[PDB]
Amino acid sequence: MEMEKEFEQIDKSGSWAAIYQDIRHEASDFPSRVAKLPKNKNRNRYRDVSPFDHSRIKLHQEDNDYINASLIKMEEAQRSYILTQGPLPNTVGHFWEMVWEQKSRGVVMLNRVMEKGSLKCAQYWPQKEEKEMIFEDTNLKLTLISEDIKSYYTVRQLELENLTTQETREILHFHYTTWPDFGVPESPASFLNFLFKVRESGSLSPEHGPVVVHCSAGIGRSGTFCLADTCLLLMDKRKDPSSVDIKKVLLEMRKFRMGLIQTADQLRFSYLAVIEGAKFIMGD
Ligand SMILES: O=C(O)c1ccc(Cc2cccs2)cc1
């Protein structure tokens, strides 16, 4: 396996930091002027993570259409993803407006609400069936329907109601709960299992709007999820699987959102996940 050879060569030479910096150097730079307007300061979690103007998701309202979210459109793989920050106390209603307007079936959450003793995102979904949430600013109601708690992830069924029209939709919430506070998982087995569970739900399929994916900033863990998915889909589709270049797929994705894959360890983990996800598709 070529990617596996490139992998053993970088590991034996200990050059992960050098490969990573080369990607940082070659990555696209596009304007983010809407993100930086003074009216939007409390809509951004991090001053250094903004959506590009060309790929940003627009809210369908005349007041202020801004949300920190990007459309990643992968033309050859035929997959689209929305990558977004963890919602803030004043953007939870905007978040559910986006899910509604973009016709998403699934939300993928890769963080815990508290990590390293600090809040990484708002408690944006209801924890009990009989205590629903109403978002008065966007006119939406959200109800917990069911919850399935497993060792490495939790799946929830949610009902989202547009209070304006009384239409309802079922949203699936896929919550990966065991990413460690520091570094990356030792084995990619539980992350690949989780990826397969999202695929099996229909959430990534072209009959729905794009999947919404987030962590805290929406670039690191979130970047790893869409990079692994896209690379495995391309290996399934092409006559020569050996031709899939993970570094070139990552640079393509960085044309749509800055900073995807935050560390040399996240880059190495993405290689491991793709290599193992291929080894098992080589014989399940
Ligand atoms: O790089 C290789 O040598 C290689 C990679 C993948 C395959 C077979 C696969 C096709 C699709 C997913 S795995 C064969 C050879």
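Numbering starts at 1 and runs along the chain as it is shown here.
How was it done? The header gives X-ray crystallography, 1.9 Å.
Cβ atoms are placed via backbone N, Cα and C, with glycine included.
Annotation source Swiss-Prot lists active site, phosphocysteine intermediate at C215. Over all protein chains present, the Cβ of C215 (mutagenesis position) has 26 other Cβ atoms lying within 10 Å. According to DSSP, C215 (mutagenesis position) is assigned to coil rather than to any helix or strand.
According to Swiss-Prot, the substrate binding site annotation covers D181, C215, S216, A217, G218, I219, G220, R221, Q262. For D181 (mutagenesis position), the number of other Cβ atoms no farther than 10 Å from its own Cβ, over all displayed protein chains, is 9.
Using a 10 Å radius centred on the Cβ of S50 (mutagenesis position) and all shown protein chains, the other Cβ atoms total 22. Secondary structure from DSSP puts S50 (mutagenesis position) in coil. Swiss-Prot documents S50 to A or D as a published mutagenesis change and attaches the note No phosphorylation.
Per Swiss-Prot, mutagenesis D181 to A is noted as: Substrate-trapping mutant. In the three-state DSSP scheme, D181 (mutagenesis position) falls into the coil class.
As a published mutagenesis entry, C215 to S appears in Swiss-Prot alongside the note: Catalytically inactive mutant; abolishes sulfhydration.
For the binding-site residues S216, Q262, the greatest number of Cβ atoms within 10 Å around a candidate Cβ is found at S216. For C215 (mutagenesis position) paired with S50 (mutagenesis position), the C-alpha to C-alpha distance reads 14 Å. In this structure, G220 is the one among the binding-site residues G218, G220 with the smallest number of other Cβ atoms inside 10 Å of its Cβ.
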